[PDB]
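Trainee: First, the structure itself, so that you have it in front of you.
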Amino acid sequence: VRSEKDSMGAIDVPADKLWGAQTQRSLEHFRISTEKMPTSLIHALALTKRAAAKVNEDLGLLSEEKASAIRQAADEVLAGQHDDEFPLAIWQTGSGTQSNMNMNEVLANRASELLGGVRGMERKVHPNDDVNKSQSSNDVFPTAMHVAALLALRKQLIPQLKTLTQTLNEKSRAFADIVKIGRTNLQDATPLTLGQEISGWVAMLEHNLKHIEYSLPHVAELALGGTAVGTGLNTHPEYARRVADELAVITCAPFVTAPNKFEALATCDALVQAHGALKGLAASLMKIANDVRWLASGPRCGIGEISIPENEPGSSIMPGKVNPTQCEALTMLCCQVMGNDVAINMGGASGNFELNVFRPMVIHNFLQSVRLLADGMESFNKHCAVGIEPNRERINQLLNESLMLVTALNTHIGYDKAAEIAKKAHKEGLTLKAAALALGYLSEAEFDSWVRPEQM
Amino acid sequence: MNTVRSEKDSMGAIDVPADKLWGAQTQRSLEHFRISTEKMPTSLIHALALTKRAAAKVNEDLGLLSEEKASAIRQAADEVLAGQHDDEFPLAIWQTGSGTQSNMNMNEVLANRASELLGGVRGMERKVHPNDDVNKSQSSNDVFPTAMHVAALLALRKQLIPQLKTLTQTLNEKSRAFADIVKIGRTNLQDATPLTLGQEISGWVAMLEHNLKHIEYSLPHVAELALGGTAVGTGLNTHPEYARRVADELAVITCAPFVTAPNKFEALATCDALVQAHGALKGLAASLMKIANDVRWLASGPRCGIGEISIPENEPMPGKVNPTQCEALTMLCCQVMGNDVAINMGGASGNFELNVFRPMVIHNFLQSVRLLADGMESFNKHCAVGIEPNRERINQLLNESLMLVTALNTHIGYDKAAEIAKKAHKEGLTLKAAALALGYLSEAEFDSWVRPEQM
Amino acid sequence: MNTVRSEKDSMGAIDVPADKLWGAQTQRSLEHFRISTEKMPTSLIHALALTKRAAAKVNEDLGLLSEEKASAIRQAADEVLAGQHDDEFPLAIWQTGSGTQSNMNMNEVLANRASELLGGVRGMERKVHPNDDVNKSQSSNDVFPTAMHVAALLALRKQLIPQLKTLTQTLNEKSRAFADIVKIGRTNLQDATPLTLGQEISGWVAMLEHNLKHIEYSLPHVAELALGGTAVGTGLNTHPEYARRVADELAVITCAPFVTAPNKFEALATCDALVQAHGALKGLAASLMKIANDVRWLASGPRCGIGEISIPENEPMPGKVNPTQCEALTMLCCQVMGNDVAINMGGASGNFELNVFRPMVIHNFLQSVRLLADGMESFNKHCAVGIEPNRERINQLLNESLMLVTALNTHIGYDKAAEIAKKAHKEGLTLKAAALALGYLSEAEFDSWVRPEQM
Amino acid sequence: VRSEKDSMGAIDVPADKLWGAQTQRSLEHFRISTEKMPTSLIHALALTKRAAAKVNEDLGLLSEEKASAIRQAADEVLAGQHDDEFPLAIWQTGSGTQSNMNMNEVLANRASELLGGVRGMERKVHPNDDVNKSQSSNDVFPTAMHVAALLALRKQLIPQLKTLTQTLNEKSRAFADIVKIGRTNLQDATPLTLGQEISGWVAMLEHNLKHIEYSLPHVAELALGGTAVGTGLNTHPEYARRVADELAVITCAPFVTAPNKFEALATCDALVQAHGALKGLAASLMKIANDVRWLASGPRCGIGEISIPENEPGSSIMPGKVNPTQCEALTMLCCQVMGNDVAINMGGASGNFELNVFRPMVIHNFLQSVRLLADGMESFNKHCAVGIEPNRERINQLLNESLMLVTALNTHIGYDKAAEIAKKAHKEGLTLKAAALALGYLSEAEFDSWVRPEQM
């Protein structure tokens, strides 16, 4: 072990670790559950420190040697070299201070080594004085939250959403000619094509993309520069804009400094709103997944209008039972996003005065929902959606088995007469044609020429 | 009526419509909280009247109120209970969080009415006083919470439970009636091993029986009353026997096991009893959601769905029977789920000596009880009692499935059985047709060996 | 009225009170769905009337309905809009999930009323027919969803937004007015570095401005109407120009930018536009919750709380001013949160061509709009406009804190400043008293160096 | 790598791993997020397999050599020797089949080695035929869910709840004599003792324990024996009761076989109900945590009636700022439990016919809530509750600064006169005594003898 210290005294930290006294102290005070900061957030925090170092250097507040060393240490984190250096639980200080310090200590200790120094109290780079220069945990954590959120939405969620939409759009086009029985209130209704039904799914996904895009501008606003309470006390006048620009450059995302730092520090409003669009997407996906598994139900005693790829092995003596597992995984994660929204809403509604201190929990839920939806759509697309195929025989069997087509006969025979054969078919368990012919109201030839499902 | 009456309070005089029994404070509240359309539920109004009726009786017993004043207030409360003054409580749910305004609403109405009952008049020259007489030995802080529990316990005991038991009985009868009807099972929405319709329905019965016990376990906490704790729970300004006597009186007149809360601080500072009780209700909502969904899917058709059962057609596409009772029931189950979140939020928000999210909490709670009780009652009489099996459809499905292959194992071995199954599946044949095509058995043998009743 | 009228439908004859305008189907529904007390909101009833009014005009334009029949139906709808028939829609929210029963309720009322308007009579010998005339070119499946969006968009545009903008303006005025008042900051509920009251309030303003934009972004999806998609979205049984013309007509008469939905399948199969729009509302509820809480805590007292501001006392312990407007507002914010869950559940539950959780979804949505609009209106006029700072209290707090020590750093160095702070904290002294005790500076110097205005 | 296979063919699995073909297949098909099965569930599943092996042996369905080998492999899992052998995500098959197979493969491969055999297709113990004998994924997963839930509630949650209650009960007793100002609607109200206020917290915790205990009997019912659809097809008549008894013996918990297996398989009702009591506890804890942090707010511009231990270091120049971090961690996890309840409710309401397939998600949320509440109460107790101390001076200052005590004077002077001095004190900013004396209504001696706060 090694001995690191702070204003409360010294504490032993494992020698093979880059964190310091404050991280070790929190590690012993917040032993709650198993949830830790996700990688995306660790990376966003590293990026925030990297940008702060550059700007501080530009303003002459930090020496080139230290500034470059810090950025290099930050790049190592981004490169996956220090994943084991962030052991803190989500259930910590509500402001995220301890994760801010965790990063400050890891970066300082490593930066020291990079400068021919050593980790520990003999270090050349200081966590608070150097790595956290011109910052406050108060404005740093919210900044990291927005960076991680916007990048996750732009880099993961949106591309996956686009891909699944394209796949489903191809399917609607491919099945544009297949007429099937409609179902309203779960009952047989008027026909529509399989392609039309799928176009509904496509339109839902397209609308969702638009909604998600509308939430991005607010998430792009950064708190950095607000300092402790939003006033900006102890910062160079250009710091907030400069750091926002630097972040935009290195991430290639349109980040801007929050026009009102009081709103930025005192609330998690951008995320409460952005998540609203995410629970909206969860509801749409749930409906799509449900339609797929119900339409694929069977093989003999369900609907069975479509078939989906069998991805897991099944019993030799049970050929036919294909459980819609991708659909099951998708509906389960959709329920999760709904629950996650409630946790975020409660935390978001609970800020007091100058600062909202429910942040770690809010970001934990938000990033998980993005993760679930992005990976969920990817998995559903590759292992299910791309392989949806119609069971043409079943579809036609059902179509010709229903009484819904009697409508076409009305245009060629009085309402009551057409309804009459429908009553007999229904009562006798006969098909529309069998009933029609047996009732002697028409012949096979004229019936078949009158009942054209493809003409709606 | 356009004519007004000038009533007044600590803040001054204000006009009240002459034909109304409320006073100055109710008028002020009415004018300051014009938010939405939700008002106190009738059940809560009655619970408040009962609370005032009990407080009066005890105040009389303790020599705190005159016999005449006490009997007049008691009589006025009975009129409220008889439904003679439903038009006298115009306050919105979105008022003061302690429910103080509704407490005063009852105080003013009962005071003005009791005055007339004593040969007096309503208004500032009334013989009975809202605060001094009707609210004697009480506080809005401890009155509203008490009214909340009185309404909640009575609604659960008199409405919800009986309806739950009735539905359970109906389903139990159906379970026994269809005990011999074998149908195809469905897991993951896929065809599965057989079970009888009676066994499937018995699961619904067991769900409801389990729910009943959970609801019963929540009742004792709701039976605890805050009355007597006054402003902050210390019971400052009350007779030492008051809290106990008023609880006894309420118990006597309601025939419900009401008891004074052992810790008045917990009683005034939280809505914990209701947060927990509602947890049992959202559990019932989840169970009902599943039962209702099973029913509508099982009855889907008439030709392109499952169609194993038929349900009563209540409203006027020959066989298109929309499962409307199931639709009303599933919709209200979602409502109960949302109501739970609103209740949890309000329950988690108490500060120091008092939880001030009470009108909202009771609004949601009583709504969930109404929805579940009436929903079960409607679903039972308009759907459950008339559920009938479509035996022909059930048998058609059973015989067309590949799931009965299992019965052949002991007769021809697993390998041949699996071969028959694979062939039927690949060629779109029934098990019998595939079996006969292969020549592994005769039709007579298939008929004798494949007995779905021995699943 | 005890006297009945015999009305009939496909299912037969049923008695309807003679003094009512509804018909057989509304009576059946009324008797089958006696669940709770929630009925269709007035705003939804009016939206339905508007929808029927537009459908009639277009049917006339397309030569589908006679000029006389069309004008009579149009006139009947206007009466509904004028509030002349609020007693004619008794159906509960807990009915058929497609809203079919409320569609028929409007059809029957408009048919019976239009008949009288044509010199005819109500009942089975009416001149205007519910289905053939009033529901011409329509389906319950596409009518209810349309009425939902008409009500939702109008409520958001005419009620919610204006009230939001007004509150924002009031707070902005307060922000500018108190721009020079320095107060102690509070992070984690602990004393923190100073900021002005004006800056703190500007955060509330920015929150409301941001909320307005989010709400605006949700409007175009709500503006899409399902009318014309008929039973399953294919538009079977309608004129090819119908969907477009009816949307135009509604747009003309409402002055709202209504458009026909580009994909009718998405329109009939989901409530996605409302699930998303409500997401913006629950966001506003979270912001309002924080603003309301800040106000009540800042005004807590009068002696043992924060007491930095004073709020208007609206109802009648000398300085005990309960923050009732804040209490009503925080309670309704919890309601909006719960409503969101109910909406999400119903929205996620569509099956195939139709979402049948509609009455429940619109019930919750319109309630959240009413609550937020009226809540902001009430909070603004009865609280926000009269917020005043307690300058003496604010200054007392500032001077008693240890947070101003920072201003001494540039004059005496960090080490001495920290020493003064530690001493004051350990001994329960003010910074000045500790500074003077140590002799690090004179009172004149402290007074000149510690300028809170330069924070 | 090694080559394992199933009915879909062969697939390579890392040689140094004990899982098989089906686990490897799922690993590639369900790459969703980062959530995996928690240790408590893995252990419960191992325990379920251990019990099944014993009973199967007792009924002669399995040979002693294989049965003992399986139990030994199971014990190794319980001992923490194979944590890295369960890589499957929560977002998998809704029935939990893939986790059931993961355990079957790990146990079979290891059991083979224990019998002088080898892992892989050459194994002496077979995953399906031996380890899963007399079972079905359908009834095995629900059983594992209940075992993990009941044990977590009994072994972790309840003891922590009891401990925190005892600590707070000691505090109420200790501060039974300290009179303070009450607060209703956040406004100054009539006095009560600090001990009384704390007794309220104690009573809340005691009521919650009762509620949690009421939910245990239903959770104790096990699905094992129901088989695929609840009928029990393919099992010895005594199997269900025997396995339930065995489980009771090895865990020392009162497990019983579910009286109705259809209810047990088709729903997650016991957990929906049990979680109801947990969200109830979250609401109570939230209120307690909030009271503590508000009462400790300050040090100069808040309430400051109590002080709590400072666990993290602070600025040298800012002595006094003690952020209530344990309270912040506790309120954050409470919001989480509320959100978790919604996800569970949606999954619980979504069963279809014979089986509810939202199980992995339900158990994931349930176990997390237990974890959060148990660890949260432990942390709050040790690092905050045990160290709550009153700031007697502040408490008295506030008490004597309020106008609420004017009530005592009423009993010694007319309502209006007492109210009169209250008006002056309030208007002039004077204390009750200063106003009373200046108004000449009484003397210091008689005032002090009349205004006795300790007499309520």
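The residues of chain D that appear here are 4-459 by Swiss-Prot count, in order.
The way this entry was determined, per its header, is X-ray crystallography, 2.0 Å.
Placed from the backbone N, Cα and C atoms, the Cβ positions cover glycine too.
I grabbed these lines from Swiss-Prot:
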type	residues	note
ACT_SITE	D:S318	active site
BINDING	D:98-100, D:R126, D:129-132, D:139-141, D:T187, D:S319, D:324-326	substrate binding site
MUTAGEN	D:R126 to A	10-fold decrease of fumarase activity
MUTAGEN	D:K127 to D	No effect
MUTAGEN	D:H129 to N	No effect on fumarase activity and essentially same conformation compared to the wild-type, but appears to dramatically reduce binding of ligands at the B-site
MUTAGEN	D:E315 to Q	There is essentially no effect on the affinity values for both S-malate and fumarate. In contrast, the catalytic efficiency values have been lowered by 10-fold in both directions
Trainee: Could you find out if DSSP has D:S139 (substrate binding site) as helix, strand or coil?
Mentor: coil
Trainee: Helix, strand or coil by DSSP: which one applies to D:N131 (substrate binding site)?
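Mentor: Going by the DSSP assignment, D:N131 (substrate binding site) falls within a helical segment, counted as helix.
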Trainee: Between the recorded positions D:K127, D:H129, D:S318, which lies closest to D:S139 (substrate binding site), Cα to Cα?
Mentor: D:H129
Trainee: Provide the list of recorded positions among D:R126, D:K127, D:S139, D:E315, D:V325 whose C-beta sits under 8 Å from chain A at the C-beta level, in sequence order; use 'none' for an empty result.
Mentor: D:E315
Trainee: Quick check: of the mutagenesis positions listed here (D:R126, D:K127, D:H129, D:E315), which one has the Cα closest to that of D:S98 (substrate binding site)?
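Mentor: That would be D:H129, the closest of D:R126, D:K127, D:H129, D:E315 to D:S98 (substrate binding site).
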Trainee: Select from the recorded positions D:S98, D:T100, D:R126, D:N141, D:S318, D:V325: which have any Cβ-Cβ contact with chain B shorter than 8 Å?
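Mentor: The recorded positions close to chain B are D:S98, D:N141.
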Trainee: Tell me the Cβ contacts of D:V325 (substrate binding site) under 8 Å, same chain only and six or more apart in sequence, or just say none.
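Mentor: In sequence order, the residues whose Cβ lies under 8 Å from that of D:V325 (substrate binding site) (at least 6 apart) are D:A299, D:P302, D:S310, D:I311, D:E313, D:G317.
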Trainee: What subset of the recorded positions D:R126, D:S139, D:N141, D:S319, D:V325 has a Cβ positioned less than 8 Å from a Cβ of chain C?
Mentor: D:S319, D:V325
Trainee: By a simple count, how many Cβ atoms lie within 10 Å of the Cβ of D:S139 (substrate binding site), its own Cβ left out?
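Mentor: D:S139 (substrate binding site): 23 neighbouring Cβ atoms within 10 Å.
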Trainee: I need the nearest neighbour of D:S318 (active site) among the recorded positions D:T100, D:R126, D:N131, D:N141, using C-alpha distances.
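Mentor: Checking each of D:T100, D:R126, D:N131, D:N141 against D:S318 (active site), the shortest Cα distance is to D:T100.
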Trainee: Quick one: Cα separation, D:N131 (substrate binding site) versus D:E315 (mutagenesis position), in Å?
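Mentor: It is 53 Å, counting Cα to Cα.
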Trainee: Considering the mutagenesis positions D:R126, D:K127, D:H129, which residue's Cβ sits among the greatest number of other Cβ atoms within 10 Å?
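Mentor: Compared across D:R126, D:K127, D:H129, the most Cβ atoms within 10 Å surround D:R126.
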Trainee: Say you check the Cα of D:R126 (mutagenesis position) against those of the recorded positions D:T100, D:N141, D:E315, D:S319; which is nearest?
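Mentor: Considering only the listed recorded positions, the nearest one is D:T100.
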Trainee: Just to verify a number: CA distance, D:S319 (substrate binding site) to D:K127 (mutagenesis position), in angstrom, no decimals.
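Mentor: Between the alpha carbons of D:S319 (substrate binding site) and D:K127 (mutagenesis position) there are 68 Å.
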Trainee: Hey, of the recorded positions listed (D:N131, D:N141, D:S318, D:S319), which one tops the CB count within 10 A?
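Mentor: Sorting the candidates by Cβ neighbours within 10 Å, the top entry is D:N141.
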Trainee: Taking the Cα of D:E315 (mutagenesis position) as the centre, which of the recorded positions listed as D:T100, D:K127, D:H129, D:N141 lie within 10 Å of it?
Mentor: none
Trainee: Distance check, please: Cα of D:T100 (substrate binding site) against Cα of D:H129 (mutagenesis position), rounded to an integer number of angstrom.
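Mentor: For D:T100 (substrate binding site) versus D:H129 (mutagenesis position), the Cα atoms are 17 Å apart.
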